[PDB]
Number of protein chains: 2
Amino acid sequence: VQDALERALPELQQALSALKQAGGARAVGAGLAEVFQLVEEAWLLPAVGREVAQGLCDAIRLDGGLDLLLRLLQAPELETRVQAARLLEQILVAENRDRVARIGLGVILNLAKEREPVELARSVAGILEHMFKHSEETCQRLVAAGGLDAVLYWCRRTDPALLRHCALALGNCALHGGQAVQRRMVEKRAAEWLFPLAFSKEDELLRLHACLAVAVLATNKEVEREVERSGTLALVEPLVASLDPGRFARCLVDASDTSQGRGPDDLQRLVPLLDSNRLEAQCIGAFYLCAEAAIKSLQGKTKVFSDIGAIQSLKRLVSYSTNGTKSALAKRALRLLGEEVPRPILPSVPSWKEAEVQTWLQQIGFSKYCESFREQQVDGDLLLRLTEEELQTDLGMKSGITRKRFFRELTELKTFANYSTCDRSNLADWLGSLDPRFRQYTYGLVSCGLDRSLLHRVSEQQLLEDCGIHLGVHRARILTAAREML
Amino acid sequence: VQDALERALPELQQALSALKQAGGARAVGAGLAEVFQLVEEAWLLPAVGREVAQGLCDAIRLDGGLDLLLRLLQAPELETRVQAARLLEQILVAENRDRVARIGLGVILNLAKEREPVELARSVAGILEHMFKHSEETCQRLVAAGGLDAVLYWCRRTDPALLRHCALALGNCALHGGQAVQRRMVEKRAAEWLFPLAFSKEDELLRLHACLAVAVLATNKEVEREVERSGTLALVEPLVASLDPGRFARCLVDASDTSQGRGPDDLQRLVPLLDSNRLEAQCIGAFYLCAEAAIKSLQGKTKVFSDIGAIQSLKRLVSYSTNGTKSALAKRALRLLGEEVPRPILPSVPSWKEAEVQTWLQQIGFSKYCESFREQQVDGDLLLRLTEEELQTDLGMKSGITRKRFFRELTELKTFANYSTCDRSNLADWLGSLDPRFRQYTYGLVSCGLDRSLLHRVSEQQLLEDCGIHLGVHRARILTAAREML
Ligand SMILES: NC(=O)c1ccc[n+]([C@@H]2O[C@H](COP(=O)(O)O)[C@@H](O)[C@H]2O)c1
Ligand SMILES: NC(=O)c1ccc[n+]([C@@H]2O[C@H](COP(=O)(O)O)[C@@H](O)[C@H]2O)c1
């Protein structure tokens, strides 16, 4: 409904005109307070708050509002500077951020150099946290300047809002920033600086943000060991298992800085954490996704989770996981969205009998082919070695699209299977080290007698014909990794 | 209707004969005024104006009119010179344009060196603006002479007509002139001289012309950064969102110099702006096309927009855009033409389910194949990897022409899709940097595991068989770009 937007925009235009007509500090402050009140009311509006606040932010984007606020932020009087930053913190949506990045970068960097004032420090922390979510080159230039060191410095204060903003900034730059940024931060010692925040006990939100930042940093293998040595990473898993997503979701809605929740593009960034191969990362990602699902289901906008790929990852995590806390979090999140909860698939595929194959077929939605699979007595050994011709002629999958879907399911089963009963040289982990999506080839190599001590003598033709590696890219990568003597 | 033409020609011939019989300044001026009054009466004629004035121009082209006017323009007396230039400004249609370029170029260049007179300067500005629309070699020779410097020099005056003519000339040379001319102008500092014109407030038409010129200059990436640093470019988008195309279209019709609008070849040059990849360029192009549509629909000549490819571009811009001002302008322009407005297509193709595919199929006009697609359960993942054989055998597109049409649609969907859920190494932007028509290949590479850090080791056979790049030209270009270490 745009009725709130239609009502609010006249008032916003009048306030902007008055601010443009403000020739002194008093009028400037009055106009800034008026516009801040107008935008805050929209940000706290139930259900339609985001759209009817992005509308006013877009309006301010036009009419020269952003440039006027920046110029006021350059004003000699700090009393106006603080209010200008206060308003600039609550408007930096993507459309209002790209302009600031093109124009307003640098001036804010220099302004951040005043590390003494508390209100200015808080507002500037807001600006930086909301700015680190721009393209990775913006992160490069921000870290090159004193922004990263500045937030590093503010980390040692006590007022809660500044610490929470610093933690949010650290998480945002850990996520959006590139691998170089994360390595740079680790060399900056930023991982160790978060330990007091995570171990603190004043607020649970600050601890959650610190754990998120440290986990996202730890996902990167290049610096995983030193990050773990900080000791804060081990504090992640115990924290999530105790907190309740509903209570954590009940919060973030009584507050104003997050009353409306998390956007579609900030949820896209968290989804990969469910695929991070790191237990703490998956746990914290599942916790955050559960909280955001709790918020959005109340907002009645759960469709976003489908467009992001979160439901698929949650179902896969439920199926192919052995831990308890992350499985429970994923199951609760799936139930919140009103989606089904897959039953766990026992991982020892090579030791599967007919019944297991029938159950798996019924799970993946190929129940039309249960009779054909049962007639031919396809078991785990015969399933892991199935081919296109055997699918087409013997099992009866004539349509090539259906066969592609079946192989798409079987590749996920292969990647997330357990080959302990087959490979005694632990060849699955070596393949997973290069790229996790190479773990599907374990059974291909193992059944041919290959081991870690025989790989360096293999050839591309043997991999193509005997081990059944079809894609040339994977063949070349495996050969290059093997010819370096494992 | 040629009745106006048939009436007008006898008078034009009598006036031309009288001018040829003019032996002094007074008779020359009288004949020039008569012919000027005649051509102007035709130019301001509703609906048929353009044709019945082009006929008078062809009449003048023959009978030695153009050579006579040029010789008068060489007359020692400036009183006759100004009128000769005044009449030469209003007759330079393409047929009358090429002749002057072959013959009358150079003399006009020298005459332009009279920077002091106001009337002569105005007429020369008109001549130069209407001449810069000749082949790019004519632009090269004009810039080599003092024409570009002369117009930049007149840009610093105040009389409105001269400034408007200079802005129009600069826009015309930016559009018709080659990339070398644009680079030359940027090095000439031509971008910066436009800032006062765009920031002016006396007339909105001058600001619009300056914004058009600067945007067309900025489309060229080689000089985009320095052009943006001028500061005028950022003033483009705020301007269009406030002006009304109808009022702007209502103007340019009360004026004689544009009473008839823009021609079929001056619109073909604006249409490429909708594909410029620059937000300001697309916004200004959409605004201009909307204004011209408003004019031509009143003239009842909207067919031209189909012959130019403007409707296809407008529909594509409406479908695959996220901005508000340009989308609104495109929708209004489409509605003026009496054409349909496509509903937006959500860009996250990889995350599509069956319903999204059915909607897309119904949009593109392949609703006859909805049942076949639904039966085979084609979704975004299977849609982005569809082939000729699967289309033919499994889905049932027997006619090769229909399959070519379908792939024509799918390639546009692929280029304008959002692969954020797939590519964490942001490989789409690298492909789009070489040529935007390569962004279609993103999902082809990504699904094979390739990244920016693995491209330099790929081979042509891998790009052909695995990544599915059929055209050899694109394969060679991609390999050459990758082997230079990204
Ligand atoms: N994301 C929210 O729930 C929320 C709530 C209230 C205000 N805001 C403001 O919105 C801006 C950030 O917008 P997005 O992060 O949604 O792009 C900031 O100025 C912030 O202060 C966001
Ligand atoms: N394009 C118009 O709407 C228009 C209107 C009146 C006169 N003219 C004259 O026609 C000539 C340009 O012709 P075209 O723009 O059709 O190529 C110039 O001499 C100009 O003064 C053009």
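To match Swiss-Prot, the residue numbers of chain A are left as they are there, and the shown ones run 61-546.
Each Cβ is built from the backbone N, Cα and C atoms, and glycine gets one as well.
Feature annotations, courtesy of Swiss-Prot:
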BINDING   A:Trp103, A:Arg110, A:149-157, A:190-193  NAD(+) 1 binding site
DOMAIN    A:412-476  domain 'SAM 1'
MUTAGEN   A:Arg110 to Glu  In RRK to E mutant: Strongly reduced NAD(+)-binding to ARM repeats, leading to enhanced NAD(+) hydrolase activity and constitutive axonal degeneration in absence of injury; when associated with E-157 and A-193
MUTAGEN   A:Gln150 to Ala  In WQH to A mutant: Increased NAD(+)-binding to ARM repeats, leading to decreased NAD(+) hydrolase activity; when associated with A-103 and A-190
MUTAGEN   A:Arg157 to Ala  In RRK to A mutant: Slightly reduced NAD(+)-binding to ARM repeats; when associated with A-110 and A-193
MUTAGEN   A:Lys193 to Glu  In RRK to E mutant: Strongly reduced NAD(+)-binding to ARM repeats, leading to enhanced NAD(+) hydrolase activity and constitutive axonal degeneration in absence of injury; when associated with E-110 and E-157
MUTAGEN   A:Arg249 to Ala  No effect on octamer formation; does not affect NAD(+) hydrolase activity
MUTAGEN   A:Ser408 to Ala  Does not affect phosphorylation level
MUTAGEN   A:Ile461 to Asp  Reduced ability to form an octameric ring and promote axonal degeneration following injury
MUTAGEN   A:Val533 to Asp  Slightly reduced ability to form an octameric ring and promote axonal degeneration following injury
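What Swiss-Prot annotates, mapped onto the structure for a quick look.
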residue  : record                : DSSP (3 states)
A:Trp103 : NAD(+) 1 binding site : helix
A:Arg110 : mutagenesis position  : coil
A:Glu149 : NAD(+) 1 binding site : helix
A:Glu155 : NAD(+) 1 binding site : helix
A:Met191 : NAD(+) 1 binding site : helix
A:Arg249 : mutagenesis position  : coil
A:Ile461 : mutagenesis position  : helix
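Listed recorded positions (A:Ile151, A:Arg249, A:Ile461) with a CB under 8 Å from any chain B CB: A:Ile461.
Sequence-distant contacts (6 or more apart, same chain, Cβ under 8 Å) of A:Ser408 (mutagenesis position) comprise A:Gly440, A:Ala477, A:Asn478, A:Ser480, A:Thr481. Across the fold, the C-alpha of A:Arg110 (mutagenesis position) and the C-alpha of A:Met191 (NAD(+) 1 binding site) stand 19 Å from each other. Using a 10 Å Cα-Cα cut-off around A:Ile151 (NAD(+) 1 binding site), the mutagenesis positions A:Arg157, A:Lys193, A:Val533 reduce to A:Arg157. Taking a Cβ cut-off of under 6 Å from any atom of ligand 1, the recorded positions A:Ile151, A:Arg157, A:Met191, A:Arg249 reduce to A:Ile151.
In the three-state DSSP classification, A:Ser408 (mutagenesis position) falls within coil.
Ranking the mutagenesis positions A:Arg157, A:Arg249 by C-beta neighbours within 10 Å puts A:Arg157 at the top. In this structure the C-alpha atoms belonging to A:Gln150 (mutagenesis position) and A:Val533 (mutagenesis position) are separated by 47 Å. For A:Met191 (NAD(+) 1 binding site), the Cβ neighbour count at a 10 Å cut-off comes to 23, with all displayed protein chains included. Reduced to three states, the DSSP call for A:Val533 (mutagenesis position) is helix. Checking each of the recorded positions (A:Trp103, A:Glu149, A:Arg157) against A:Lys193 (mutagenesis position), the C-alpha distance stays within 10 Å for A:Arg157.
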